[PDB]
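Contents: one structure, followed by commentary.
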Amino acid sequence: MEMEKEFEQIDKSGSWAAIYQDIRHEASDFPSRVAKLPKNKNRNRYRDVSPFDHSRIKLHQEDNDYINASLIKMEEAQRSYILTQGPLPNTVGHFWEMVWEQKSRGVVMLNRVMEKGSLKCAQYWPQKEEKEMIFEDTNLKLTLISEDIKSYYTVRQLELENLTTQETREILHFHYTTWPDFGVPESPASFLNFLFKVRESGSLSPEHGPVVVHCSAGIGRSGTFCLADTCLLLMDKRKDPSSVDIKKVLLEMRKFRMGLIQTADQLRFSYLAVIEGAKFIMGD
Ligand SMILES: O=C1N[C@@H](c2c(F)cccc2Cl)Nc2ccccc21
């Protein structure tokens, strides 16, 4: 069923809450035993948001290999994403260790450091060229190379140096700065513009490690970003683009990380973004 018609049918009936609860009811449930070990309590921002054991990212160290991060592998679309929480004061070094070890080229940030008057994630990147950051626990150095501030997002070049080997790599940080404190954007135009800027950069492409995506918990806005990208790629690839079922793609992604898409308004926004983005993907 063409999703645009399914959309108007749910909207006229006002059943968004009922569709969303059906997804929550059918979603996968797998064990998260490593996340719940007592040694890991200060590595988790939220007690109710954990990575599944089968899909968690492992840090390459013998001490403690744990980070709140999951590998989402979309077999038919041929895309991989790492979804993670906003780093904590004691996990900023783990975060950049993961970026290094997984060979990522991009970090996608969908939140502000402060929202609703509270801290949603650590200030984990340098704000001035001449004041670099050193992470002594993981032996990494991070330098701001340049910034490009626009109305809806900012792009920057970070130089990450492995202090052990003196190798360096250029990481691109894509920061969406205008998602509202409450609800979802009224139009998906600026969110789709942002997604096409990440794509055009090569960060989502198979010659690199998976893109690292985060918000505060790494499930809501983060969920929206990877669902919209995967749905538009499947509409490009298949003979019948109207076969793409957004609810079935979301349940496949929820086999790899719990809770992706946190509200009925985020589900509706995801439909809107895919419907509007398809009017480029189908030749315009
Ligand atoms: O939009 C982009 N801007 C640049 C950029 C910066 F990130 C920071 C400062 C100046 C510039 Cl010029 N970097 C990019 C890399 C790949 C794709 C897109 C972009």
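Method of determination (from the header): X-ray crystallography, 1.9 Å.
Heads up, the Cβ atoms here are built off N, Cα and C, so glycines get one too.
Here is what Swiss-Prot says about this protein:
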MUTAGEN   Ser50 to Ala or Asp  No phosphorylation
MUTAGEN   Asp181 to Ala  Substrate-trapping mutant
BINDING   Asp181, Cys215, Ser216, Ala217, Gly218, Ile219, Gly220, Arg221, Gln262  substrate binding site
MUTAGEN   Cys215 to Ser  Catalytically inactive mutant; abolishes sulfhydration
ACT_SITE  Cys215  active site, phosphocysteine intermediate
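Structure coloured by features recorded in Swiss-Prot.
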residue : record                 : DSSP class
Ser50   : mutagenesis position   : coil
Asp181  : mutagenesis position   : coil
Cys215  : mutagenesis position   : coil
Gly220  : substrate binding site : coil
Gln262  : substrate binding site : coil
>> For the C-alpha pair, I'd like the distance in angstrom between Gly220 (substrate binding site) and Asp181 (mutagenesis position), rounded off.
In response: 13
> For the binding-site residues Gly218, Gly220, which one has its C-beta crowded by the most other C-beta atoms within 10 angstroms?
Replying inline: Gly218
>> Within its own chain, what residues at least 6 apart in sequence put their Cβ under 8 Å from the Cβ of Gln262 (substrate binding site), listed in sequence order?
In response: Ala217, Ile219, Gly220, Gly223
> Do any residues at least six apart in sequence from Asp181 (mutagenesis position), in the same chain, have a Cβ closer than 8 Å to its Cβ, and if so which, in order?
Replying inline: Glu115, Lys116
> Counting only residues 6+ apart in the same chain, whose Cβ is under 8 Å from the Cβ of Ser216 (substrate binding site)?
Replying inline: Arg45, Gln85, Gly86, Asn111, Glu115, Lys120, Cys121
>> Between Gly218 (substrate binding site) and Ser50 (mutagenesis position), how many Å separate their Cα atoms?
In response: 10
> Can you tell me how far the Cα of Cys215 (mutagenesis position) sits from the Cα of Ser50 (mutagenesis position), in Å?
Replying inline: 14
> Between the mutagenesis positions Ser50, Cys215, where is the Cβ count within 10 Å the lowest?
Replying inline: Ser50
